[PDB]
Structures are given as C-alpha cells and as structure tokens.
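S.K.: Dropping a structure here in structure tokens format, bear with me for questions.
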Amino acid sequence: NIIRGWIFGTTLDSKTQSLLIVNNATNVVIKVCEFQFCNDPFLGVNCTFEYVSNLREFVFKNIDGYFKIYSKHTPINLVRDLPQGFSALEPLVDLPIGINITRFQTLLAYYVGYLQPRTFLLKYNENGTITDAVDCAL
Amino acid sequence: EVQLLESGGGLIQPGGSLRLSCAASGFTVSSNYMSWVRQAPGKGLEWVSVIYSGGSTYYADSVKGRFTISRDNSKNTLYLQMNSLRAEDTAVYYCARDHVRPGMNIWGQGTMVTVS
Amino acid sequence: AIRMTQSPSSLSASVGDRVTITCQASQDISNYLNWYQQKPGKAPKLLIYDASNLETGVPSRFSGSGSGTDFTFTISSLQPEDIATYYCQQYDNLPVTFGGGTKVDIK
Amino acid sequence: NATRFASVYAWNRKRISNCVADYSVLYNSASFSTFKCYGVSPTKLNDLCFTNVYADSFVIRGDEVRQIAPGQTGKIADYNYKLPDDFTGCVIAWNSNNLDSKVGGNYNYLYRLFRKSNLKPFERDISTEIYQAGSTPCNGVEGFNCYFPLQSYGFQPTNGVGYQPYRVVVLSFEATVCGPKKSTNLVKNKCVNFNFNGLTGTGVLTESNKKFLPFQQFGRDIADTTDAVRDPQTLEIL
Amino acid sequence: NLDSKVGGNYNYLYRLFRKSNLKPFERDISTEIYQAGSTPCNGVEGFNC
Ligand SMILES: *[C@@H]1O[C@H](CO)[C@@H](O)[C@H](O)[C@H]1NC(C)=O
Ligand SMILES: *[C@@H]1O[C@H](CO)[C@@H](O)[C@H](O)[C@H]1NC(C)=O
C-alpha cells in the first residue's frame, strides 16, 4: 500500500481550487480546497466540497463539469508488467465539483495512459456485464 | 476658525429660481452631514434638506421635486438650488453642519429669501 | 412624520427662578432629541444634545432629561441674557421635526 | 437558530452548497415579522435549482429594516450593507429584543456611521480608521473633525419597537442546491404514466426476474428501448 | 407626458397573483383575495392574504 492518493488541478499552488484525494490507511477523504502544496508532497513512510468515507485500476475524466471516477480491483501475481486480459471498470464516484483540471500528480510502480475519442463495440452477456470489446479503429 | 458664511438671498418673483451658497471654513463639507433649515418670519424652525457624508440626498415633503441640495469639494461650499419658488418659501435660510457627535453642530446666519 | 409638541408656548419668570419646559413626542424617539437657543435675530445655538448631554461651553444652569416620548428642559437659575426662543428637535427619524417653541422673558 | 449574531458593519456570510434546501421550514414559520422576496416566489422556491445560495446575517434597528431592500438609502444601506437593484433573493427579519437588549444597555452591536462614499452591493467594510471629517489629518487620534467611524446601538428593553434589535437573514440566489422534490407511492399491474430519476414514459410496472448490478438504474432492450428500471427508494427492479 | 404625475400616478393597476395563467383573450377583473399561504383568507386581507 505505497500509493496513497491523487492531486488534480491547474496550478496546485494555492492559487485556484484543486482536488485532493487521500486514503489515510482507513479513511477515504476528498477535498477541493485551495490547498497550498509542498514542492514534493510526500507522506511519512476556500472549500466547496468535502467528503469522508494486488492490482487496482481507475479511470478519471472530466466532462461538462462532472468528474467521473471509475474503478476496479483484482488480485494478481506479477511484478514486471501489466497482466494480459480483459476486465471492465465500474463507476464509483461522480463528483459535481465543476473544477476544470489540466494537470495531476500521484501521492505514494504504476502506469498512466491517456484516453482518445474512439468508437468501441462492447459485448454484454446475459448478466449485464461487459465480457469483451473490439476497438473499431484498431 | 470654524464658521459658516452664506449668501444668495433676495427678492424673487413666484415661480422663479434662486440658489443659496454656503461657504465653509474649518472642516470639509464633502465629508460631513449638512442641512438647510428655514424659519418663516414670526414662526418656528422648519427642516428643509440633508446631504449625507456619502452623498445621499433627502428633502422635506413641502419642497420635494422643487429644491435641490449639492456641494463643491474644490470650493468647500454647500448649495441649495430652489426652483418653482412660492410665496410660502419666504424665510431666512440657515445652513448648518448637522450635529452628529459632541461639538460639531454649527449654524450659519441665514439669508433672507423674499418671494414676491 | 413625527410631531413634537412643546409646552408652554410663552413663559416669564424672575431672575434666579427655576424654569422648566417640556417637549412631548408623537412617537418614540429614544433619546435623540436636541435643544436650541435662538436669541433675537441670531441663529439657533445648540445647548442640549441627546436629551440630557450638555454641549461644551454651555453654562451649568442648563439641564435636560427624558427618554422615549416625554422630555424636559430646565434652567437652574434664570439669567437676564437667557432671553430667547427655545426649540426641541428630533433627528434620528426622517423627516427632521421641530417643536412649537418657547419664548422666555425676564420678570 | 444561531446563538450570536454579528454587527451589521461586520455582517456574516455563510456559503451554502451541495444540499437539498427545504424552504418550507421558513415560509411556514409564524415567527417572522418581515419576509420579502425579490425576483423569486417564496412558495415556488422548492422547485428551483441554483448554483450557490448566500445567507447574510446581522442585527439592526427595527427602524432600519426598510433599508434592507434594493435601491434604498440611509445610514445602513449606504455604509453597512447594500443590496443591488437587481437583487434575487429574500429578506427575512424578526424582533429579538428578548435576546439582544440588556437592562443597562447592550453595546456589542455596532453600525458604521461615517464613510466618504456609499458601499457597493454586498460590500463589507470592517475598517477602524479614524474618520477625517476636517481639513487637518487625524493620524489615528480622535478629536475634533476626527471621529471613530462606528456608532453603538443602545439596545434597551424599554425602547420602542423601531429601536429594538431585529435579527435579519438575507438569502441570495445565484447546480448544487435544489429543493426537495418529494415522491409518491407506486402501483403495479396497472397502466401508469411514470417518471423515474431522469426518464419518463408510460407503461405497466411489474415484478421483474433480472439481476441488476448495484450501480445499474435503467434497463435497455436490444433496440435501444427502456426495458426495466431500479426504483429509487425500494431496491427492487421493475 | 400623459400618465405620469409628480406625486406618482397610481390609477393604473396590474394583477400580481393568480391561481393559474390566463387563457388566450381571457379577461379577469375579480378582486378575490389571493391566499399566498396555507391559511384560508375568508375574504380578509393580511399575512399571505
Ligand atoms: C448470472 O447471475 C446468476 C445469479 O445472479 C448466476 O447464477 C449466473 O451464474 C451468472 N452468470 C454467469 C455467466 O456467471
Ligand atoms: C428510504 O426511506 C424509507 C422510509 O422513509 C425507508 O423505508 C427506506 O429503507 C429508505 N431507503 C434507503 C435506501 O435508505
């Protein structure tokens, strides 16, 4: 459990609001205050919203002022690369924050990819879950 | 040397106009509450108009729409523009720095406006 | 509009006698009532402000009391130069209104 | 229902966001002597969504409640709290002589008496600088033509209604704040015109046989037609 | 020039409340007291009446 949280925003220097999400070891906390961040905000080895609650995949996106956060967890036995296979990510959070993001940073090996506007064919089985997909431009 | 000196009064035909100037010394007019008060001959005192420090203007019902009050910061002078003058407007017109606190209440000496 | 009533209209008393006039308000004016002395021909001169407070320089013989709607103005010992017309005014609530006035003469 | 209220010159501002606003607690209360709304209807407020709501609270004289309105002038409207001419909100007031007046006289509540110019809409002036009313400068020292810009209310119980303290709350409507939008009971095996969370239609709702996921709401047939829904209150699929 | 007065002309009126919107060319001149609250007015003006 090295990786702990995320910071999203535009400047992240107490000049504009910025999303801060931190899982302190039992508690998930999401804030959008105009935090003043350190140069390297690491953890020991104006607020408009505030909420308090192996392989892990998340999808963060911001559309029309809504911040969609999808997630999925699964066990794994592998170190040097991502596992090959298919799995769908369910939605977990839909923040009405309305803050536009340009940049972000992690808080702790991980992997980052960038979405593109493509067309996909999704196969829904009898139980409503996605079991396979086909990229229509691959 | 705090004092109010005023002038501009005289005879004027009914329906005519007349402006009364009230020159000040010792304080700033544009920063104080100022008032015009008229006294008809033989009668009591009658409040006429007020300008606040911020500039809001208030007038009595008997001169509302006809009289106007203003000031000039460069000359430190309080004015009272009188229009559509009537015979019942004949009085001595005192200008006064309104009392707001201890010892700032000071009155002019009035000028005789005679509407005839 | 508020209406101040001032009694008596006229008054004559001997030198040194206690002189007291009243001023009843039509509405409650708290203690925001002032008193003026106007000698003949001259401008009004503020003596009492806020019902009971004496303006700086007024002789001690001038007094004032009252709150709400009924107020009083008292001269301790009347002096010859006290001859004048005395008015009451309220100023907190607009429009500003005056009293009927009280003429004072020496006996 | 706050215990302490602020002086009008230092008026308090609460920012309300991300909540369902129940305005029925207010316009159905008989404890308010003044309740005037501008650019909105009091009863029709539970059906309007807004981005932000601002609640400003302070204490003034009853005489000066009339100044908390668009286009008003006076010692309060000019120098303490000013509403714009295009105000969209509600002004609520009630007497608080039982709370904010002391026997010997309460002096904790203040109002600004001196200012060179009027306040702009929603301006909060908390200055303590000595007011330079004369030609000479004050240099932070009181005296002639140099007055403390604030004045103290003399809130005593024996004061007339116009002089007793009134507590005021100004709601400003500027979407994370919506009104209740209650629901009703549901009936099955009968043709109904229904409106679930975001969708509307006409049909018969029947006990289903499917197993929706915990996050799925609306079903869909092969030909992009609504087939089943998740009831927002009862965790049953229809 | 015709309908304004220095003291304010109030002879011209406008309806401010109604239980429903007027139908086309409908004319309503009734002076019934509008009940703005839950308390019946019974023809008596007052709070929410
Ligand atoms: C679908 O769910 C049912 C019970 O909800 C289960 O019995 C069935 O095995 C599931 N389908 C698959 C392919 O696992
Ligand atoms: C909603 O409230 C009703 C009672 O008002 C209760 O029976 C029901 O369990 C509640 N549903 C949820 C999801 O909390």
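Swiss-Prot numbering applies to chain A: residues 99-143, 165-172, 188-242, 264-293, in that order.
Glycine is treated like the rest: Cβ placed from N, Cα and C.
Just lifted these from Swiss-Prot, have a look:
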| type | residues | note |
| --- | --- | --- |
| MUTAGEN | A:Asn121 to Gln | Partial loss of biliverdin affinity |
| MUTAGEN | A:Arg190 to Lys | Partial loss of biliverdin affinity |
| MUTAGEN | A:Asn234 to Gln | Increased resistance to neutralizing antibodies |
| VARIANT | A:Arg102 to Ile | In strain: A23.1 |
| VARIANT | A:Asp138 to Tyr | In strain: Gamma/P.1 |
| VARIANT | A:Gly142 to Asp | In strain: Kappa/B.1.617.1, Omicron/BA.2, Omicron/BA.2.12.1, Omicron/BA.2.75, Omicron/BA.4, Omicron/BA.5, Omicron/BQ.1.1, Omicron/XBB.1.5, Omicron/EG.5.1 |
| VARIANT | A:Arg190 to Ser | In strain: Gamma/P.1 |
| VARIANT | A:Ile210 to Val | In strain: Omicron/BA.2.75 |
| VARIANT | A:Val213 to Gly | In strain: Omicron/BA.2, Omicron/BA.2.12.1, Omicron/BA.2.75, Omicron/BA.4, Omicron/BA.5, Omicron/BQ.1.1 |
| VARIANT | A:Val213 to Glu | In strain: Omicron/XBB.1.5, Omicron/EG.5.1 |
| VARIANT | A:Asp215 to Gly | In strain: Beta/B.1.351 |
| VARIANT | A:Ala222 to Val | In strain: 20A.EU1 |
S.K.: May I ask for the distance between A:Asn121 (mutagenesis position) and A:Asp138 (variant position), taken between their Cα atoms and rounded to an integer number of Å?
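M.R.: Each residue's Cα considered, A:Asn121 (mutagenesis position) and A:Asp138 (variant position) end up 18 Å apart.
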S.K.: Rounded to an integer, what is the Cα-Cα distance in Å between A:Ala222 (variant position) and A:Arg190 (mutagenesis position)?
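M.R.: So the alpha carbons of A:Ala222 (variant position) and A:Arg190 (mutagenesis position) sit roughly 12 Å from each other.
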S.K.: Given A:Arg190 (mutagenesis position) and A:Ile210 (variant position), what distance in Å do their CA atoms have, once rounded to a whole number?
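M.R.: A Cα-Cα distance of 10 Å.
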S.K.: Using only C-alpha positions, which one of A:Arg102, A:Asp138, A:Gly142, A:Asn234 is spatially nearest A:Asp215 (variant position)? These are the recorded positions in the record.
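M.R.: In terms of Cα distance, A:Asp215 (variant position) lies closest to A:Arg102.
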S.K.: Nearest of the recorded positions to A:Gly142 (variant position) by CA-CA distance, picking from A:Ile210, A:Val213, A:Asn234?
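M.R.: Result for A:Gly142 (variant position): the nearest of the recorded positions is A:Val213.
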S.K.: Out of A:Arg102, A:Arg190, which of the recorded positions is least crowded by other Cβ atoms within 10 Å?
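M.R.: Minimum Cβ neighbour count within 10 Å, taken over the recorded positions A:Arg102, A:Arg190, occurs at A:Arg190.
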S.K.: Give me the Cα-Cα distance between A:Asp138 (variant position) and A:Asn234 (mutagenesis position), rounded to a whole Å.
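M.R.: That comes out at 23 Å between the alpha carbons.
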S.K.: How big is the gap, in Å, between the Cα of A:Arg102 (variant position) and that of A:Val213 (variant position), rounded to a whole number?
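M.R.: Taking the Cα atoms only, A:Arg102 (variant position) lies 19 Å from A:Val213 (variant position).
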S.K.: Quick check for the class: what is the C-alpha distance, in angstrom and rounded, between A:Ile210 (variant position) and A:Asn234 (mutagenesis position)?
M.R.: 34
S.K.: Would you mind reading off the Cα separation of A:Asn234 (mutagenesis position) from A:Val213 (variant position), to the nearest angstrom?
M.R.: 35
